[PDB]
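This report refers to the structure that appears directly beneath it.
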Amino acid sequence: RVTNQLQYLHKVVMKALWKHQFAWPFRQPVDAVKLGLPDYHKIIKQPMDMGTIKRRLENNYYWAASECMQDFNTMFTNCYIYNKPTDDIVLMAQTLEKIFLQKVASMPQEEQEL
Amino acid sequence: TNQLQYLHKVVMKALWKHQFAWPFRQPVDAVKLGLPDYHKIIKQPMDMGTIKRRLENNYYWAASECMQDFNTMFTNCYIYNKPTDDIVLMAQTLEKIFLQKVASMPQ
Amino acid sequence: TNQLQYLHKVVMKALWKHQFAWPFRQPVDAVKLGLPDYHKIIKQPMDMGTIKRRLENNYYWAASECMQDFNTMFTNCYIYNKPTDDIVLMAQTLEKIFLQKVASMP
Ligand SMILES: Cc1cc2n3c(c[nH]c(=O)c13)CN(C(=O)c1cccc3ccccc13)c1ccc(CS(C)(=O)=O)cc1-2
Ligand SMILES: Cc1cc2n3c(c[nH]c(=O)c13)CN(C(=O)c1cccc3ccccc13)c1ccc(CS(C)(=O)=O)cc1-2
C-alpha cells in the first residue's frame, strides 16, 4: 500500500537515516562470512538492514507504517543484542535511532491509504 | 502538550499494566539484584517509574524527549543482558507496543 | 535582488524546514504515488525544491516570479486533493506563513 504515514517514513525518516555518516554499517544485510561473525545468525534470528527497508518502501511492500517502524526497531535491537556494550557500532546505532525517534514524533497521526 | 498527554494517558498507561512491565516500573536496584557491573555498563539508567513521574511533573518540553527516555530504557536492557535472558524478550514485547501506540500519536 | 535575497534567506529558510514542508520539498511523482490523473488536472507542477534551486542559481528575474511559483505550488494542492486531506491543511499552514513573511519583504 501507499499511505500518508509510509510516505513520511520514506521521504523524511529513511531520507535522513540513509545518508547519515553512521549509516554505512546498516545499508546492507550483515554478511557473517565477510565480517567474521560466525555466531551472528545463532544469536540474531531476524536480521534487518536499511537496504531491505528502503526496498520494501520502494516496492510498497508494507501495509501499515508500524510494520516499517518495527523493521527499523529490529535492526537497531539486533545491534544492541549482538555486540559488546563498548563497540562503536552500538554508538552509531544509538545515534541513528535517536534521529528515527525524533522524526517519528512528527509523523502523520491517522494512517489512511493514498 | 497534546502529545505528552497521549504518551502519559495512552502509551504509558498501556505499558504500565502489561504482564511484562513489572521489572521496568522502578529503577534497577543493582545491589538488591546483585549486578555489580550494571552501572559500569549502563551510564544512563531509565525506567517507567521515572518517566511516569517526569510526565506528572511537567518535566518534558516535547514528546520526543519522553520517547527518547523510553528508548533508553529498552536499549539499556538489550545492551546489559545476555541475548538469551527472558528480560530481553519482555523488553522487546513492550517496545513493540510503544512503537505501535506512538504511530497513532496526535500531531 | 534584495527582495529575492529576502525570499531566499527568510521565506524559503522558514518554509523549507517547517514540519509540514515534506510533501512539497520535491516534485510530485505521480507514478510512484499512484496518481494517474495528477498531470491531467495539474498543468503546471511546482515544488519547493525547484523554487529553492532557482533562488540558489539566480534564476528569477523578479521577486514576483518566485512568489507566483509558491502560489502555484499551493494552488495545485488545493485543486487536486480532496478538501479533507491532511495535506490541504498542511498547505494552508505553510501558505499563511508565506504571506505573513511576504508582507514584511523589502
Ligand atoms: C549491523 C552491523 C554492521 C557491521 N557489523 C559488525 C558487527 N556487528 C554488527 O552488528 C554489524 C562488524 N562490523 C564492525 O564491527 C564495524 C562497524 C562500524 C565501524 C567499524 C570500524 C572498524 C572496524 C569495524 C567496524 C562491520 C564492518 C563493516 C560493515 C560494512 S560492510 C559493507 O562491510 O558489510 C558492517 C559491519
Ligand atoms: C531492567 C531490569 C529489571 C531487572 N533486571 C535484571 C537484570 N537485568 C535488567 O536489565 C533488569 C535482573 N532481574 C532478573 O534477572 C530476574 C530474575 C527472575 C525473574 C525475572 C523475570 C523478569 C525479568 C527479570 C527477572 C530483575 C528481578 C526483579 C526486578 C524487579 S525488583 C522491584 O525486584 O527489583 C527487576 C529485575
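Following Swiss-Prot, chain B residues are numbered 76-182, in order.
Recorded method for this deposit: X-ray crystallography, 1.8 Å.
Yeah, the Cβs are placed from backbone N, Cα and C, and that goes for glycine too.
What Swiss-Prot says about the mutagenesis result for B:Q78 to A is this: Loss of homodimerization. Annotated protein binding site per Swiss-Prot: B:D112, B:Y155, B:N156, B:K157, B:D160, B:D161, in sequence order. Among the mutagenesis experiments that Swiss-Prot reports, B:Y113 to A is described with the note: Abolished binding to histone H4 acetylated at 'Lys-12' (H4K12ac). Under mutagenesis, Swiss-Prot gives B:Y153 to K with this note: Loss of homodimerization. The note that Swiss-Prot attaches to the published mutagenesis B:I154 to A is: Partial loss of homodimerization; when associated with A-182. Abolished binding to histone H4 acetylated at 'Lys-12' (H4K12ac). Listed in Swiss-Prot as a mutagenesis experiment, B:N156 to A is described as follows: Abolished binding to histone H4 acetylated at 'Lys-12' (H4K12ac). Abolished binding to histone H4 acetyl-methylated. Swiss-Prot lists B:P158 to D among its mutagenesis entries, and the accompanying note reads: Abolished binding to histone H4 acetylated at 'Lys-12' (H4K12ac). The mutagenesis experiment B:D160 to A is recorded by Swiss-Prot, whose note states: Abolished binding to histone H4 acetylated at 'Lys-12' (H4K12ac).
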Using CB under 6 Å from any atom of ligand 2, narrow the recorded positions B:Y153, B:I154, B:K157, B:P158 to the ones that qualify.
none
Which one of the recorded positions (B:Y113, B:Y153, B:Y155) has its C-beta surrounded by the most other C-beta atoms within 10 angstroms?
B:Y153
Can you grab the distance from B:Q78 (mutagenesis position) over to B:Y153 (mutagenesis position)? Cα atoms, rounded to a whole Å.
27
So which of the recorded positions is most packed in, judged by how many other Cβ atoms lie within 10 Å of its Cβ, out of B:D112, B:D160?
B:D160
Measuring Cα to Cα, how far is B:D160 (mutagenesis position) from B:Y113 (mutagenesis position) in Å?
15
Farthest-apart CA atoms of B:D112, B:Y155, B:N156, B:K157, B:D160, B:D161, residues recorded for protein, distance in Å:
19
Euclidean distance between Cα atoms of B:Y155 (protein binding site) and B:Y113 (mutagenesis position), Å:
7
Given the mutagenesis positions B:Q78, B:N156, and counting only Cβ atoms in the protein chains shown, which has the most within 10 Å of its Cβ?
B:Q78
Set of same-chain residues at least 6 away whose C-beta sits under 8 angstroms from B:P158 (mutagenesis position):
none
Name, in the order they occur in the sequence, the residues of the same chain whose CB lies under 8 A from the CB of B:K157 (protein binding site) and which sit 6 or more residues away.
B:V163
